[PDB]
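Novice: The structure's right below; bear with me while I get my questions together.
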Amino acid sequence: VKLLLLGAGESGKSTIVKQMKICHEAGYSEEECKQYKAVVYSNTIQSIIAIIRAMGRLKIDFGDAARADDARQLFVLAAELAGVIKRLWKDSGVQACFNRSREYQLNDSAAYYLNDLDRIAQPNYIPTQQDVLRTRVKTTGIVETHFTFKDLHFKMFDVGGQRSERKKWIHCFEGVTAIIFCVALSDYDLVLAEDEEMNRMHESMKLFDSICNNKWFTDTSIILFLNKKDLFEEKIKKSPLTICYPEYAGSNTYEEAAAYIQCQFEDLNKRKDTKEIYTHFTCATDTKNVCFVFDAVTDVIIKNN
Ligand SMILES: Nc1nc2c(ncn2[C@@H]2O[C@H](COP(=O)(O)OP(=O)(O)O)[C@@H](O)[C@H]2O)c(=O)[nH]1
Ligand code: ALF
Ligand SMILES: [Mg+2]
């Protein structure tokens, strides 16, 4: 079996791969985690530094004037760093800005790491499976991973999903059993990182429409993962799906919006009466899910194949 993990930038592709090693292989060894210790430490800082650079751009102020020394020592250091980062994370000014995160770029896992700060900052800190799932590394190029399942030799190819990487795709097309197209549900109200005047989700719909109907997959199963449902569930509550879809006349319910974004995506499907779209909703950082949905994923291919 040959699967292709296609999607836009930060849609969750790489986080779905990590989940394959956890459901089908023994989930990350204590040293295999320690290897991501530096990346965690790195995501955390970049996360906090992003907020502080954001406040000054949006002209937001702190809550206490003691954030000068903290945010200043934070840039100089670039172990008191922990406390320094801690104090910052609390401050009303910081938090107030963290909400308007949509207006700029912030690591999805930012809240995660900074909330588990004390644990993460302990000398003998050995990152957990989840900590490794949460990490952020821009994928550049093509990463291959082979593994077995219900007897099939799976060869999963995970590529970078960005305007600059989307060209390296054509060579991993011919032999391809099925592909998983990951969509970040929470991208409805954000804009591209390569173009500021491009709704992150419309970009995904352009890509999906392109892949979904590309002739090289007339017989390749198309799986749609509407990833980041957990972040989507927290964002419609304070943001209108109208920002992405002006025609959207339904309610601001995680359930209705989600059943619009879905329909939106599947309607782009040509080869319509001769091809089905297997849509799911996922939370890539939740092993329970990724395997429950993947369990169905393998099953559908077993039917179709
Ligand atoms: N909260 C949450 N974060 C996610 C989810 N899927 C991925 N992420 C995080 O989003 C970031 C980007 O995902 P990644 O898989 O590296 O991107 P891709 O490889 O470009 O598709 C990583 O830091 C992930 O931990 C999800 O369903 N929920
Ligand atoms: F943004 Al990517 F893999 F598509 F890190
Ligand atoms: Mg990647």
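Sequence positions for chain A are given in Swiss-Prot numbering; the residues included correspond to 34-111, 121-347, in order.
Heads up, header says this was done by X-ray crystallography, 2.9 Å.
Cβ coordinates are placed from backbone N, Cα and C, and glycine is handled just like the others.
Sharing the feature lines straight out of Swiss-Prot:
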type	residues	note
MUTAGEN	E43 to A	Mildly impairs receptor binding; mildly decreases basal and receptor-stimulated GDP exchange
BINDING	43-48, 150-151, 175-178, 200-204, 269-272, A326	GTP binding site
BINDING	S47, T181	Mg(2+) binding site
MUTAGEN	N149 to I	Inhibits interaction with RGS14. Does not inhibit interaction with RIC8A
MUTAGEN	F189 to Y	Increases basal GDP exchange rate; no effect on receptor-stimulated GDP exchange
MUTAGEN	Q204 to L	Expected to have lost GTPase activity; inhibits the forskolin-mediated increase of cellular cAMP levels. Does not inhibit interaction with RGS14 at centrosomes
MUTAGEN	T329 to A	Increases basal GDP exchange rate and inhibits the forskolin-mediated increase of cellular cAMP levels
MUTAGEN	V332 to A	Increases basal GDP exchange rate
MUTAGEN	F336 to Y	Strongly increases basal GDP exchange rate; mildly decreases receptor-stimulated GDP exchange
MUTAGEN	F336 to A or C	Increases basal GDP exchange rate; mildly decreases receptor-stimulated GDP exchange
MUTAGEN	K345 to L	Mildly impairs receptor binding; mildly decreases basal and receptor-stimulated GDP exchange
Novice: Whole-number answer please: how many Å between the C-alpha atoms of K46 (GTP binding site) and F336 (mutagenesis position)?
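Specialist: Spelling it out, the Cα of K46 (GTP binding site) and the Cα of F336 (mutagenesis position) are 13 Å apart.
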Novice: Between the Cα atoms of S47 (Mg(2+) binding site) and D150 (GTP binding site), what distance do you get, rounded to the nearest Å?
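Specialist: Distance (Cα to Cα, whole Å): 14 Å.
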Novice: Rounded to an integer, what is the Cα-Cα distance in Å between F189 (mutagenesis position) and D150 (GTP binding site)?
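Specialist: One finds 28 Å between the Cα atoms of these residues.
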Novice: Using a 10 Å cut-off between Cα atoms, which of these recorded positions sit near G203 (GTP binding site): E43, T181, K345?
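Specialist: Passing the 10 Å Cα cut: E43, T181.
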Novice: Output: those recorded positions from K46, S47, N149, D150, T181, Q204 whose CB lies less than 6 Å from an atom of ligand 3, in sequence order; none if no residue fits.
Specialist: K46, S47, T181
Novice: Check the DSSP secondary structure of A326 (GTP binding site), expressed as helix, strand or coil.
Specialist: coil
Novice: List nothing but the one residue from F189, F336 whose Cβ has the fewest other Cβ atoms within 10 Å; the candidates are the mutagenesis positions.
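Specialist: With the mutagenesis positions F189, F336, fewest surrounding Cβ atoms within 10 Å: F189.
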